[PDB]
Amino acid sequence: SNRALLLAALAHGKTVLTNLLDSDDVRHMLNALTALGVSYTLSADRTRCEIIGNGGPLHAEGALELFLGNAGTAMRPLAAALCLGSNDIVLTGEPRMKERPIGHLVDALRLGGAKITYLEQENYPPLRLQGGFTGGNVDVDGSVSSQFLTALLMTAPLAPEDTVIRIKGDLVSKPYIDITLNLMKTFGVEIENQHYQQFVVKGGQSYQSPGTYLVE
């Protein structure tokens, strides 16, 4: 899941994610959507999830606190997606989450005009999101996590202004990025990759529900 669910909520319409992953990582990907007020349903095998698209950034009533401990792949995309409109969210996790710094994403997003503040430790799991991402050249280290660039890849197109993520060195897992842009494309957005780094995304985009999607 991770993305499929996030883009599903950031989209307009009900989209199904088939073959999802049964793990707190996904449950929260759902729970996060759940907290912001994203409507969706889960099958019986806990692998099929349909979500009534929110039509864009999931607005949190009052401030939120999402615990994406085992959702190391969900926090990245969330920390980014939630910095779209204007929502006060706290993205935390389990002790193991502390082994997954998020500063690289925060700056990358915060650089695009996103509102992100460090809670516990700097560049660590906790994050205070307050939306605001508009666009602009973003810097994301190549060796970090495919969910970092992916986070910006999904969030940036929904940004009023176009964004460029320049990758310092060699992407951590381009193959992951390939899926994201492909799976993201099904949602209605396209990003332009450069020399195995730099990314060019058009801002002011919108996410639509492709209907049913199979997460491999």
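Throughout, chain A uses Swiss-Prot numbering, with the displayed residues spanning 25-240 in order.
How was it done? The header gives solution NMR.
Cβ from N, Cα, C; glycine included.
As given in Swiss-Prot:
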MUTAGEN   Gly96 to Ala  Insensitive to glyphosate with unaltered affinity for its first substrate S3P, but displays a 30-fold lower affinity for its second substrate PEP
MUTAGEN   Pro101 to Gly  Displays a slight decrease of the affinity binding for both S3P and PEP. Decreases the binding affinity of glyphosate, reducing the potency of this inhibitor
MUTAGEN   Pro101 to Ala  Displays a slight decrease of the affinity binding for both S3P and PEP. Decreases the binding affinity of glyphosate, reducing the potency of this inhibitor
MUTAGEN   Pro101 to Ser  Displays a slight decrease of the affinity binding for both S3P and PEP. Decreases the binding affinity of glyphosate, reducing the potency of this inhibitor. Is insensitive to glyphosate but maintains high affinity for PEP; when associated with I-97
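Between the mutagenesis positions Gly96, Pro101, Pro101 has the most other Cβ atoms inside 10 Å of its own Cβ, all protein chains included. Under DSSP, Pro101 (mutagenesis position) is assigned to a helix (H, G or I) in the three-state scheme.
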